[PDB]
Amino acid sequence: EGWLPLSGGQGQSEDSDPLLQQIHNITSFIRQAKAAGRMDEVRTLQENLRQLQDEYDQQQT
Amino acid sequence: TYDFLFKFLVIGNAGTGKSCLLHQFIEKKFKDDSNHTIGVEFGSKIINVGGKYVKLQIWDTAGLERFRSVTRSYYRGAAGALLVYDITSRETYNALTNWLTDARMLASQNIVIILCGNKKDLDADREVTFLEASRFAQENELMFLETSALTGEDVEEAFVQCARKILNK
Ligand SMILES: Nc1nc2c(ncn2[C@@H]2O[C@H](COP(=O)(O)OP(=O)(O)OP(=O)(O)O)[C@@H](O)[C@H]2O)c(=O)[nH]1
Ligand SMILES: [Mg+2]
């Protein structure tokens, strides 16, 4: 019985930066995974978040 | 819980119904509030296939042009993809070669791809025939199903068939 986090629910507009937007998305999914006690998904998403933030920093050069 | 873990992508033009397919697969409902994917959505689901439990880590990518760099960054490591077009929109079908090339380039040439002709419930509006899409699939080594995220037709089957082929050649 699968899991599907709400897309940063009923919130702000789309970010002007598409990567920062994706970072907001993953941050929201992590909050929901943590709240649901789904540590596998927390770990998967945190790993993804780590990669996104690294890529964001590199773009700022 | 699970014997295997496959990273899956859902890729294709904006509006083809990628998020609705993911929502149909996991929640078994047609998504009422849908809007252009604002990056890349995540879903997780375990299926029984080839006598085994396979956990799918599914990344539903954005088709919109401004998210090209962001979506492409998800490709590496993907074992499987649902490559989606809209059967009512010829332009979405025309874009399949570029999606397919980029997917096989950025993920392994090994990536197992199932072509999904989505919105088949809107047959009156059909702009892509089943037979021509079958031909395109045959020629490009793709599995192929026409799907409906609205009715649920062939949706679970798309994900299952993809997993099945990864496991057994
Ligand atoms: N009739 C019908 N409509 C569908 C189907 N699948 C999706 N839609 C509709 O198509 C529109 C686009 O669906 P989405 O799932 O948001 O499309 P998407 O591919 O995720 O779009 P992007 O996020 O921009 O990449 C929505 O209005 C859905 O209601 C379907 O199978 N049948
Ligand atoms: Mg979408």
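What you see of chain B is 9-177, where the numbers are those given in Swiss-Prot.
Determination method: X-ray crystallography, 1.9 Å.
From the backbone N, Cα and C atoms, a Cβ is placed for every residue, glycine too.
What Swiss-Prot annotates here:
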{"type": "BINDING", "residues": "B:23-28, B:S42, B:44-45, B:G71, B:126-127, B:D129, B:157-158", "note": "GTP binding site"}
{"type": "BINDING", "residues": "B:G23, B:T24, B:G25, B:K26, B:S27, B:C28, B:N126, B:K127, B:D129, B:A157, B:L158", "note": "GDP binding site"}
{"type": "BINDING", "residues": "B:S27, B:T45, B:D68", "note": "Mg(2+) binding site"}
{"type": "MUTAGEN", "residues": "B:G51 to A", "note": "10-fold decrease in ZFYVE20 binding affinity"}
{"type": "MUTAGEN", "residues": "B:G51 to L", "note": "10-fold decrease in ZFYVE20 binding affinity"}
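Listed in sequence order, the recorded positions among B:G23, B:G51, B:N126 whose CB lies under 6 angstroms from an atom of ligand 1 come out as B:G23, B:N126. Summary: among the recorded positions (B:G23, B:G25, B:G51), the fewest other C-beta atoms within 10 A of the C-beta are counted at B:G23. Largest CA to CA distance in the GDP binding set (B:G23, B:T24, B:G25, B:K26, B:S27, B:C28, B:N126, B:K127, B:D129, B:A157, B:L158): 17 Å, whole number. In this structure, of the binding-site residues B:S27, B:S42, B:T45, B:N126, the smallest number of CB atoms within 10 A of the CB marks B:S42. The separation of B:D68 (Mg(2+) binding site) from B:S27 (GTP binding site), Cα to Cα, is 6 Å. A Cβ distance below 6 Å to any atom of ligand 2 is met, among the binding-site residues B:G25, B:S27, B:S42, B:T45, B:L158, by B:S27, B:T45. With a threshold of 8 Å between Cβ atoms, the recorded positions B:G23, B:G51, B:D68, B:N126, B:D129 that neighbour chain A are B:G51. For B:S42 (GTP binding site) paired with B:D68 (Mg(2+) binding site), the C-alpha to C-alpha distance reads 13 Å. In this structure, the CA atom of B:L158 (GTP binding site) is 17 Å away from the CA atom of B:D68 (Mg(2+) binding site). Under DSSP, B:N126 (GTP binding site) is assigned to a strand (E or B) in the three-state scheme.
You'll find the Cα of B:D68 (Mg(2+) binding site) roughly 8 Å from the Cα of B:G51 (mutagenesis position). Fewest Cβ neighbours within 10 Å among the binding-site residues B:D68, B:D129: that distinction goes to B:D129. Around the Cβ of B:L158 (GTP binding site), 17 further Cβ atoms fall within 10 Å across all displayed protein chains.
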